[PDB]
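Below: one structure, written as structure tokens.
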Amino acid sequence: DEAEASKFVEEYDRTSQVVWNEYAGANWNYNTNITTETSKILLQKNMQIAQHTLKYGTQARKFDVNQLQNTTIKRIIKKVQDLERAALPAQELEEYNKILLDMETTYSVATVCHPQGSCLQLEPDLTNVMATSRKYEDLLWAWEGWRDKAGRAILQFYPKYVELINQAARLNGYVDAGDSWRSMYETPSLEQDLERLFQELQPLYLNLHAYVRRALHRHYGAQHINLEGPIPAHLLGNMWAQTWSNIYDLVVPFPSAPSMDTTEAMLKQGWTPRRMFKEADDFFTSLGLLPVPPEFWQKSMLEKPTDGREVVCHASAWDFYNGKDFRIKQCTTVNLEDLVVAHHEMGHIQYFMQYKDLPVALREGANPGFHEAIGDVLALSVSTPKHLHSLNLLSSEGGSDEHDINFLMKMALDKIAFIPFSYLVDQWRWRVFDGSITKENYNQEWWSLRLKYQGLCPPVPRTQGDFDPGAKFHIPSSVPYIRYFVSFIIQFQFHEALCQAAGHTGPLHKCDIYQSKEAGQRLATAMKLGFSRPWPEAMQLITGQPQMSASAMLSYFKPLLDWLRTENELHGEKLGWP
Ligand SMILES: *[C@@H]1O[C@H](CO[C@@H]2O[C@@H](C)[C@@H](O)[C@@H](O)[C@@H]2O)[C@@H](O[C@@H]2O[C@H](CO)[C@@H](O[C@@H]3O[C@H](CO)[C@@H](O)[C@H](O[C@H]4O[C@H](CO)[C@@H](O)[C@H](O)[C@@H]4O)[C@@H]3O)[C@H](O)[C@H]2NC(C)=O)[C@H](O)[C@H]1NC(C)=O
Ligand SMILES: CCCC[C@H](N[C@@H](CCc1ccccc1)C(=O)O)C(=O)N[C@@H](Cc1ccc(O)cc1)C(=O)O
Ligand SMILES: *[C@@H]1O[C@H](CO)[C@@H](O)[C@H](O)[C@H]1NC(C)=O
Ligand SMILES: [Cl-]
Ligand SMILES: [Cl-]
Ligand SMILES: [Zn+2]
């Protein structure tokens, strides 16, 4: 009895490696070369992997998991009983796979065109406009044009997508697809836990919001900024206003302490996409973690092709499920933002290598937020003045109190501003999936949450037919988002624990873990667990306790909260908005 179950998981592991490796290859070939032919092969391989999933999932459901004694085999079999989309009848499976392909292709080939003029892609053209333009109407053209072209074009697919992903979820024992996504955390209290964490970050976010609102009022005019209202969503340096660091120049706390232009420094010094990934590789190995294999450098796509191919530029990391072939696909631009992205993606690669000897069913992060956090932890140290100076991208190490608050502001514009955005995306989607939001009010309810959580308003009133969520990659690509909220909380918990392991003393935000083998050992032991144990065990291995907690992020930013409160008080800001 226990014997049949052990044999079954062995057979599942062997066959899954082969099939998933074949699917990954077809998916890579489409993502890096969008054509009719690669689309057809991918859709065919979708059917092949579904046949495998159905065969083994059907067997798996004949085991009474309650009677199995070994907890690891119990855990694997329970997971294989979830067929995901392979539970759908053949006709609906074919339709679902085609919808997903059509949505991701539509997002990735959308362009915004001037009349009798040039046509702009999202990466790099519109991203660069949002990051560097300081003209209200040019920012508005890019913001509205992207939503008109990408968002509106996804709307025709989204209702049927919702119907089919929910149908598959119900066929696998869940009430809807949002329920199935939340289950990946194995935490019944998840929704309340995340709400409590969000509430703890409100002092910092509200004070940052009010300070940036005041600075935007100074630049864009009192007629365009309401000092007691939400901020127009096209003014924050980013297409989705999800990170705000590109408007640092407008909000510098201490302008008498100027910062080096890091992009021109990287360009002046001949940085390339390959250099950026080599620096990330060096940071990981400095911690005693694993180098990427030679195969990684031969097969990765680290810059946008120039030979005519259309590609999915959105950065991503790829496991080919054979323990040797790992790749990154990124349309890298030479700037500091993409250097952080490179570290993020290399953290995914590191996790793939650390758990490569587990059975494939357990080759995931402890929870999805853990997978997202590894690269970001290292990038916190990369971003310090100490490390950037060592890369020749900043002129000094910043001893002065002024430089210190400036640095904390630059970090807050990315890390704190992202908290409400990352919370709200799946608050919206969870309610779409549970039927609380219908196609009658997709967009209205999106903007209700953008207001409630982020304090943003659309610069142009939305109209029927708008589908602004469709203009954000993870929506048409059906990638869950709450992982990134979890990641941004726990990455500071990890930073704090690794800095302690490294012997750092003094303020947390001055810590740089480069070359700490003690810090690397903590990470490696946790990553090697994969998905074999409840995630609180990996949390306790890294941090010495088992909970998610905002206290580390609050500690990191404590000097900035103090500065922001004083600054906002003396200007008389009214925190929040109606
Ligand atoms: C419940 O079942 C799991 C899984 O068992 C494994 O899968 C089954 C489907 C079946 O094929 C089994 O035959 C198979 O073992 C058990 O978890 C495994 O437990 C073993 C032994 O505890 C682990 O073996 C380890 O494998 C490592 C591979 O890198 C190896 O390095 C380890 O070496 C350690 O010990 C040696 C000798 O002292 C030392 O030199 C090393 O330095 C290191 O300390 C070790 O051989 C598997 O990794 C486990 N697999 C998983 C997925 O966890 C589990 O034990 C069982 N439960 C009970 C209560 O028996
Ligand atoms: C910095 C990384 C940017 C690129 C990253 N790319 C996805 C592809 C995920 C994927 C999964 C399955 C199939 C296809 C893709 C991934 O690697 O997680 C991403 O999207 N980050 C979020 C969220 C985010 C933002 C800023 C950060 O510092 C970290 C995270 C965002 O930019 O909104
Ligand atoms: C792109 O895909 C087509 C169709 O499969 C193929 O013939 C071509 O070789 C591919 N191009 C590259 C550069 O891989
Ligand atoms: Cl939007
Ligand atoms: Cl998730
Ligand atoms: Zn990621």
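Quick note: numbers on chain A are straight from Swiss-Prot, i.e. 645-1222, in order.
How was it done? The header gives X-ray crystallography, 1.6 Å.
Here the Cβ of each residue, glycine as well, is placed from N, Cα and C on the backbone.
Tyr829 (chloride 3 binding site) falls within a helical segment according to DSSP. Positions annotated as chloride 3 binding site by Swiss-Prot, on the basis of experimental evidence: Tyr829, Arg1127.
The annotation Zn(2+) 2 binding site is assigned in Swiss-Prot to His988, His992, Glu1016 on the grounds of experimental evidence. In the structure as shown, the Cβ atom of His992 (Zn(2+) 2 binding site) sits within 10 Å of 20 other Cβ atoms.
Less than 8 angstroms from the CB of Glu989 (mutagenesis position) sit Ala959, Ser960, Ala961, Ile972, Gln974, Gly1019, each of them six or more residues away in the same chain. One mutagenesis experiment catalogued in Swiss-Prot, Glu989 to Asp, is accompanied by this note: Abolished peptidase activity, leading to increased levels of amyloid-beta; when associated with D-391.
The active site, proton acceptor 2 feature in Swiss-Prot is assigned to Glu989; the stated evidence is experimental evidence.
In Swiss-Prot, a mutagenesis experiment is listed as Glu1016 to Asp, annotated with the note Strongly decreased dipeptidyl carboxypeptidase activity; when associated with 390-K--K-394. Sequence-distant neighbours of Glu1016 (mutagenesis position) (same chain, six or more apart, CB under 8 Å from its CB) are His988, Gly1009, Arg1127, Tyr1128, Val1130, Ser1131, listed in sequence order.
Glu1016 (mutagenesis position) falls within a helical segment according to DSSP. Here Swiss-Prot describes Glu1016 to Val as a published mutagenesis experiment; the accompanying note says: Abolished dipeptidyl carboxypeptidase activity; when associated with 390-K--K-394.
Residues within less than 8 Å, Cβ to Cβ, of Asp1020 (mutagenesis position) and separated from it by at least 6 positions along the same chain comprise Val984, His987, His988, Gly991, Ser1131, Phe1132, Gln1135. What Swiss-Prot says about the mutagenesis result for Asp1020 to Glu or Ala is this: Decreased dipeptidyl carboxypeptidase activity; when associated with 390-K--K-394.
A coil conformation is recorded for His1118 (active site, proton donor 2) in the three-state DSSP classification, outside any helix or strand. According to Swiss-Prot, the active site, proton donor 2 annotation covers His1118.
For the recorded site, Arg1127 (mutagenesis position), the DSSP three-state label reads helix. The Cβ neighbour count for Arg1127 (mutagenesis position), using a 10 Å radius over every protein chain in view, is 23. Listed in Swiss-Prot is the mutagenesis experiment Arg1127 to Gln, annotated as follows: Abolished dependence to chloride, leading to reduced peptidyl dipeptidase activity.
Sitting within 8 Å of the Cβ centre of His988, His992, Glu1016, and not among those site residues for Zn(2+) 2, are the Cβ atoms of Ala961, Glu989, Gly991, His1015, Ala1017, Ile1018, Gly1019, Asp1020, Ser1131. By neighbour count, meaning other C-beta atoms within 10 Å, the densest spot among the recorded positions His988, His1118 is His988.
The 6 Å Cβ screen around ligand 2 retains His988 from the recorded positions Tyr829, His988, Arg1127, ordered by sequence position.
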